[PDB]
Amino acid sequence: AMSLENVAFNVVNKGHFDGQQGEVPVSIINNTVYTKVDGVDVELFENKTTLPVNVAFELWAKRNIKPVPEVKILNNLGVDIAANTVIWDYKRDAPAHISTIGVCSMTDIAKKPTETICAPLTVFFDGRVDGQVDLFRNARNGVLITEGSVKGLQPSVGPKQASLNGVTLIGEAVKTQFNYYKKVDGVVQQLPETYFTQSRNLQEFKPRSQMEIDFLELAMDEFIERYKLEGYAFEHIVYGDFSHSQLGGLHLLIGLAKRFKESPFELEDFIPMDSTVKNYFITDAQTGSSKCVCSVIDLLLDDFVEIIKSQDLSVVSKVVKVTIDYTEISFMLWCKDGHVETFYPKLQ
Amino acid sequence: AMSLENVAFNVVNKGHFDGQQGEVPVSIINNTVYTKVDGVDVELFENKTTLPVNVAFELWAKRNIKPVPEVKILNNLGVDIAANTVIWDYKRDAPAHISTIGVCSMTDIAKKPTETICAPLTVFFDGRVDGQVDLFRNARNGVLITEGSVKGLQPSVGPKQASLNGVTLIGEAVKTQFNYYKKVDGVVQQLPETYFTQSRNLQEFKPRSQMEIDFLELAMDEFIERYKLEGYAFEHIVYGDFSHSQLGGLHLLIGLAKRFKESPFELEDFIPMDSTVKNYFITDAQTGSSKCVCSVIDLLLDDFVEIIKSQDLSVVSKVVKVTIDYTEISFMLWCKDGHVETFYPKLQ
Amino acid sequence: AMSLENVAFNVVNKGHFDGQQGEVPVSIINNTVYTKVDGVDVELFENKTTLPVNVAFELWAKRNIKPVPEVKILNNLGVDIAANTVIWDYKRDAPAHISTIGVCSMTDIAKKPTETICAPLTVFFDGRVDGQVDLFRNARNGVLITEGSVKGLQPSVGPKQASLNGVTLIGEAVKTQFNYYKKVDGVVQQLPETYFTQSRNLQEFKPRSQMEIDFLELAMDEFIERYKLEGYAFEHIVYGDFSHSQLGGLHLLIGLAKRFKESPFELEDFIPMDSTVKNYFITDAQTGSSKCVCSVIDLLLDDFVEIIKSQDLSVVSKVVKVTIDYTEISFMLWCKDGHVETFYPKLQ
Amino acid sequence: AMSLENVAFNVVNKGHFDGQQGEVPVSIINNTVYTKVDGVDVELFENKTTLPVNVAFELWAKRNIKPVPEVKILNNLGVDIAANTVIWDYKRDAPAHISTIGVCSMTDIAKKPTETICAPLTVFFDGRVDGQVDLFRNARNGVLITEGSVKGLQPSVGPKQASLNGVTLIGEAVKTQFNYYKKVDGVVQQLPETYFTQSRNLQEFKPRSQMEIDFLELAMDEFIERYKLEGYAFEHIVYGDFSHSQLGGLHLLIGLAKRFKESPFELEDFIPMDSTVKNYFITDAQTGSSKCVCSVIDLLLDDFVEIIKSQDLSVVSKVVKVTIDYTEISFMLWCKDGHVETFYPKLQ
Amino acid sequence: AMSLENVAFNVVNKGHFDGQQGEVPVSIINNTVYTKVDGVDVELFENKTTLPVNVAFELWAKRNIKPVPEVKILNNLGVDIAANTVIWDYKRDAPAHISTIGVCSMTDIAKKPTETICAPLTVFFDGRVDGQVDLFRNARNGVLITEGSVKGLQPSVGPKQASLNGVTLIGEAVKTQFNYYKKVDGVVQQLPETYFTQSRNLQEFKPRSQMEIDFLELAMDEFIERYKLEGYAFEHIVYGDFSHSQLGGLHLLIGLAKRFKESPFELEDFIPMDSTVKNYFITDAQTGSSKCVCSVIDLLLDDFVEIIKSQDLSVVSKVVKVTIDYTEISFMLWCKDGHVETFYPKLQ
Ligand SMILES: CCc1csc(-c2cnc[nH]2)n1
Ligand SMILES: CCc1csc(-c2cnc[nH]2)n1
């Protein structure tokens, strides 16, 4: 019994779509959905998507309000569509997937993920919803998240953090660490051994280890001394070189956060989406040092130290492939006389 | 002698409409009003209303720039239209009322509030403007604000704060506390005895009493001890319970402000408008505790303590009606064995 | 070989237009440019200009990413168009000039600034680009910036600061202080002796002299005592009078910054553009003191003290013309009994 | 080497996309594509589709300019996508199919119809294009059109008419009658015995038989006499009853054309699309007789006479299923005392 | 005293801008200008231009309502701007020129054509307006139209027809044949000897000579016999060959008009603008013969016969340049054994 007025009634009264009966008067003007509240129009939704306004409004209302995997993890695992839910991409203000299964009549390709249209697509299943572990078992392609063990299925322990309504958090009152499962062409796939990005912000960065606490507190030359990092180009890679017109290094989010406390800088997110490695056009406000494409990754400093120290430093240049967030991230390792010159998430 | 170019000349030269003669070249592109300043277009206004762009621009230029009652107070008092002014709703970026009286030819229903079209509408009158106290006396319906006494009219002392250009403040250089008067069907109405919401922000919250100072400084168990609040469920109602998947209580703005200093949280204002009780889809970033509809009221902690302590705690559940901002706010009081379990502004 | 898809490929892969070959799939919906990234549309640009979306996108991609003069300086020097570059106006989110020379086929009036269409326009030339000092010599009208000396040309030392990608900064890793040259009707013009505005922000204001350090630290009556400013109305002009309904003085940005640390205020930028003197509709949140048109200039306090102390204080009212950012700024000097009453950048 | 500017160059110089090299300056304003021609913008395309303006422009430029099957035939045969062409729907001013194969990077699901994504879709193959008869032979699902015979495959002779650039015509200088072949799950189908709609216009109707010539040239009572149609309700079904408030019958396009020659009428095409049976809200201007849903079919009068005369007239009401344009069209047959009362394409 | 409301008052009351005082309430919604007429909005103008809606509305209201030269003639003569008028391009629904002189504050480059900005532009002068013949005399670049003679200046007799409000006509109650004068760099030009296009419509074509009357009234083989046109390929060029998939010839509008009377056809005007030679994607509805780019010129049949008979027919292929509407039109002449094969306005 789906309608624009019922979706709007649910938003107004329940904070989101909750399947409740009722209608509120709605008006659509260009890309905005309004509702009449005591004679005046009140904005309920501004369409920032490439879908029609009323369609995007319904998908946003019907978004998953439980902690769900971050869009970067879902993309890295090849997810095409979700089963009977909408994963809302808060970084793009749009649905994470083009089509739906049993959500909205305009975007639905099927009502149930058992329909043959879904067979070639990697469907996302949520083990916390009844019957979805079985739907994954019957799916030709898919990604499954669970809170516990599935008999017979070998699990992948995912990241500690999940996205609850656009807030990336490591749950205390809710479970955010899931078991991951993937199927390609009817066959369960062994998910690789992987590092996870920490999903932290530059402005509200918090250290998640004693090495990270020591990086933000200690001076450059004494941190490198304490952690035996001499010859690993941390001065360039992690700390950043702001002495020339082109900003040198600065590829770890912790280094950007340390720099940010002393002096601010402009990070231009020219491709605004969730991804394991982010690209920014950075301009340091203090020195005027800048870089058009500065690739930044948020790894735990210990994980980055482990990656760089596990590399052979005897060649001039080579690609170093590291599994991060289930995807293979190519890095460019540049050495000279047995020491690192640079190490950066390779620009493609 | 009203024109788009004259309204724009006034905005450019006077900061708002000031009745000054002159014209500036204007260009309208979609919902934005631009003006040519030395060969380049400069944005003067972006239409966020459901009115035509040039009409919304004129009403915004013709907005009341004196401290006026907050839109929630005007709505609670049943105001439909203002007399010869525009009350700009800064929370909605739109006029507070659909039609005008003697303001804009496109939105005007009348030139003077004495026209019979205005008789059934509650017209807002400003006693600070010449002849408006008399216009209220002649109005069939209306709300009047004054700075002093009106002979014969029994006043209602309003809130200490008013809105000056979207800034809610308690005036020191201007008067913000008004006398309130209301008329329904030619008859002056006795405005009820009322509490007032404090209109504070979460991010720049300031305590307005020694009890409020003690709430933000003292620990939970010693504040409740000092103010004899044992058995009144302040731990749930005011402090908030962040231990379960559903966020418990957290219905007073002071409690949200105390929580905000320690850890941040997302408050989704899904119905963005001015109102006595606000509804937020809250997500606690620390714990992942969340609630789709968390009703929040900004009462002075002393006023809330007075309301909860003036209740009979012998029944399981009952509606407790409290007059706040001239409106009757229904609360849901839940008790057990003579103690409060919960008390919240009842969701309708 | 210019295309929308190639401009988008360059934005996606290089952070801006870099002349690289390649195409990415693009979709245009209303005023937004999107690109397909793994099956979902990602926003690359939102058109805030009065130009067509694809045209504004190309000019933004083709923007000058080197430290360039601030748009206010270029406007004050009468610049109409830039030679083979786009000066992006980050204060207006639009190109600083209507037409281009050798940049975009839609906005180009010429391919080279030597074309007779450019002769009557003041073309901006960048001495850091090969052949542009010669193009200035051949131009009938123009403004030239250089890093060093041009044989025979008498230079004007410009401001210490320039705009690098919208960040106004005094360069340490890049050069931001240029030599300025201007030509009117084939004849090189002597640029006047000038003060420069400091281009600081209210929220991140930093003192650039011991007088500025003393202004923000010392109390009003002891700063005026230390710097012998008795009788110069600094209490009104610089500190601001918040005792009446109309906010008195407050015309220097340092005074606004000092006030801002104690109590916040709303500054309404009703003409949002870069300019030597800015106009704000200010509302003091603490007192409710307000002014529709409060002209603010960011001069170094020492430069403002020098200007006010170099004035004859024997007449009631007179216009005081001061050269700031190469433009003549008219001030209104009001005196009484040999003392300053007020001194403000005269509202036109 | 696809670009918006190259698609526009092709439109401007070749009348459509012809793979020619070159670029013209383009500007996009809302849903319109313009090109600069001697300093002024000239409209090239107005987007009437739900696709982005630049995407719809490219698909329209890349439309099939050879006589192709009418969209109703393709829909009736279950065609989902075309192989390496765009079937433009001139009745909807939009592409006939959502996705493309080897046409536009934004809408392409595959480059070649041999990709596994196309296997479950009924792909349209044109035997006039080299290798497409062989692509149909290897495809799991698909519809093939040919001018001549295919080895082994028995054809289904299609309609005499095809659509050449939106003009439905029976070709004299081009071939418009095709052989149809269909494959479902790898098996060549035996297409059903079918009547074809004649695809004529009301305003330029031409008779295609001596019975049709006699219907237009003769009076009602003598045509029915000559063709022994007494008792078949042609007076109601074909001629129309304009004597009551509800317009009676009028379900054959020839009858509407006969009526149109005498007096005009408004046909409201409330679902504007190509389809075997059309629905119109008709209002007769002469009498004021009207019908909200008047289903109209354009059958050759001889074919309609054959259908109605091949029915059992002994029951009050029954569904009569007829294969028209390869689809099953349900009709409603209403009889009384062995005579037809009405016979109309069933409103479902 | 220019305003949007005054321009709208003039449109509503005078049918166009007539300088009358007064204002009507206006509302702008996207690209449409509305006015309130008795409580309901009535559409006054729909913007089909690339200019802002209110700017295009004012230029349309301020359009020249006297018979003016057709936009193709003005373009061919190199006119850039008009002096104190707006030449409205009814074929593009937009102003014929980008900028104005003394018309609209948004589009004006100057108030009087004597300003130095106008010196390098070819300004259009109308001798019917007081002092414009003298303004042409003093202007460096410009085109002058006059009804009668100018002292000293030898005229160029223009076409018999002019455009009166979008209606191309040969005036009987008004003068439509003008004397043309042109000046380049201060020197009066000798305008070339030229043929004129007749500017006729396909649907309402009228013969303007006994040869044209005979072309329409006679059969192909007897017209060619009467006018000794054997060997000049009129059967192909003028009559059209509809026997093959590609429509042969059909380059004269009289031939299209003759064909149109027998059977209809679709002419797709893919570059909709006024021009001496027009290009159409033609589809013949009777035969299905079609051509993507069919160049059509409307010459008087006698003028076309004179052009083709004044050509040397001894080479296989050559460009034949003919002055039509003051511009040089290249034709492609194809011969074989001394006879014409084809002759068409060269597709460049
Ligand atoms: C609808 C009027 C009409 C069109 S064609 C036609 C006719 C031609 N030959 C016999 N009849 N009558
Ligand atoms: C195209 C049909 C037509 C129009 S005018 C015309 C004619 C008039 N006098 C001779 N012939 N024939």
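These residue numbers are counts, starting from 1, taken along the chain as shown.
Just so you know, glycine gets a Cβ as well, placed from its N, Cα and C.
Residues or ranges marked as domain 'Nsp15 N-terminal oligomerization' in Swiss-Prot: B:3-63. Quoted from Swiss-Prot, the note on natural variant B:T114 to I (Swiss-Prot position 6564) is: In strain: Omicron/BA.2, Omicron/BA.2.12.1, Omicron/BA.2.75, Omicron/BA.4, Omicron/BA.5, Omicron/BQ.1.1, Omicron/XBB.1.5, Omicron/EG.5.1. Here Swiss-Prot flags B:206-345 as domain 'NendoU'. Here the residue is the original one, while Swiss-Prot reports the published mutagenesis B:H236 to A (Swiss-Prot position 6686) with the comment Complete loss of NSP15 endonuclease activity. Quoted from Swiss-Prot, the note attached to the mutagenesis of B:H251 to A (Swiss-Prot position 6701) states: Complete loss of NSP15 endonuclease activity. Record note (Swiss-Prot) on the natural variant B:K261 to R (Swiss-Prot position 6711): In strain: Kappa/B.1.617.1. Taken from Swiss-Prot, the feature active site, for uridylate-specific endoribonuclease nsp15 activity covers B:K291, and the record attributes it to experimental evidence. The annotation uracil binding site is assigned in Swiss-Prot to B:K291, B:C292, B:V293, B:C294, B:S295, B:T342, B:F343, B:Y344, B:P345, B:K346.
Shown on the structure are the features that Swiss-Prot records.
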| residue | record | Cβ neighbours (10 Å) |
| --- | --- | --- |
| B:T114 | variant position | 15 |
| B:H236 | mutagenesis position | 18 |
| B:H251 | mutagenesis position | 22 |
| B:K261 | variant position | 10 |
| B:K291 | active site, for uridylate-specific endoribonuclease nsp15 activity | 19 |
| B:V293 | uracil binding site | 16 |
| B:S295 | uracil binding site | 19 |
| B:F343 | uracil binding site | 25 |
| B:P345 | uracil binding site | 22 |
Spatial neighbour of B:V293 (uracil binding site) that is closest, considering only the recorded positions B:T114, B:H236, B:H251, B:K261 and their CA atoms: B:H251
From B:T114, B:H236, B:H251, B:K291, the recorded positions whose CA lies within 10 Å of that of B:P345 (uracil binding site): B:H251
Counts by DSSP class (helix H/G/I, strand E/B, coil) across the domain 'Nsp15 N-terminal oligomerization' (B:3-63): 20 helix, 18 strand, 23 coil
Minimum Cα separation from B:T114 (variant position), reported as the residue among recorded positions B:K291, B:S295, B:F343 that achieves it: B:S295
B:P345 (uracil binding site) in three-state DSSP notation: strand
Alpha-carbon distance [B:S295 (uracil binding site); B:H236 (mutagenesis position)] in Å: 13
Among B:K291, B:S295, B:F343, which are recorded as recorded positions, the nearest neighbour of B:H251 (mutagenesis position) by Cα: B:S295
For uracil: widest Cα to Cα gap among B:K291, B:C292, B:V293, B:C294, B:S295, B:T342, B:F343, B:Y344, B:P345, B:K346 in Å: 18
Length of the line joining the Cα atoms of B:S295 (uracil binding site) and B:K261 (variant position), in Å: 20
